[PDB]
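Engineer: Quick one: the structure is below, questions incoming.
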Amino acid sequence: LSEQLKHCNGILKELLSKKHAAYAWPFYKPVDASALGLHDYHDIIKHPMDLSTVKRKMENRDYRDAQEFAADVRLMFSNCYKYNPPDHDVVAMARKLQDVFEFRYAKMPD
Ligand SMILES: CNC(=O)c1cc(C(=O)N[C@H]2C[C@H](O)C2)cc(Cc2ccccc2)n1
């Protein structure tokens, strides 16, 4: 990985770490719409994204730069903000994990 992709991989490891598990857990795996009774999820969310998919893409060297990595992490949060009412617990958890993401992503090495 490049220096910027190593910074991205470090962020990914932190988002998956026990440190953030209390609010990160809804983003660990793809939303199982059927299991959760969310029969409109795939009509509203055209591009599902989650941290296990980001991890697989990082492991497969799919991401060519930090911008591509950040686009998937932000897509995951955007899906949450699009599908859910803004007062839902999952949105509070998305905002908290996105705060962790944005502040560390901003420390990208130049
Ligand atoms: C990324 N996951 C989700 O978007 C999601 C959605 C919904 C859900 O039921 N949404 C509907 C829309 C509105 O009518 C309520 C539930 C969960 C699981 C969860 C529950 C409680 C707390 C944290 C997660 N995750």
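We number chain A the same way Swiss-Prot does; the residues here are 346-455, in that order.
How was it done? The header gives X-ray crystallography, 1.6 Å.
Keep in mind that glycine also has a Cβ here, set from the backbone N, Cα and C atoms.
As listed in Swiss-Prot for this protein:
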MUTAGEN   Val376 to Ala  Abolished binding to histone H4 acetylated at 'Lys-12' (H4K12ac)
MUTAGEN   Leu381 to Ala  Reduced binding to histone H4 acetylated at 'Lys-12' (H4K12ac)
MUTAGEN   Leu383 to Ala  Reduced binding to histone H4 acetylated at 'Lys-12' (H4K12ac)
MUTAGEN   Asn429 to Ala  Abolished binding to histone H4 acetylated at 'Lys-12' (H4K12ac)
Engineer: Looking only at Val376, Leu381, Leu383, the mutagenesis positions on record, which one has the least crowded Cβ, with the fewest other Cβ atoms within 10 Å?
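Structural biologist: Sparsest of the mutagenesis positions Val376, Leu381, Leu383 by Cβ contacts within 10 Å: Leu381.
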Engineer: Quick one: what's DSSP say for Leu381 (mutagenesis position), helix, strand or coil?
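Structural biologist: In three-state terms, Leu381 (mutagenesis position) counts as helix.
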Engineer: Does anything in the same chain, at least 6 positions from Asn429 (mutagenesis position), have a Cβ under 8 Å from its Cβ, and if so what?
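Structural biologist: Listed in sequence order, they are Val435, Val436.
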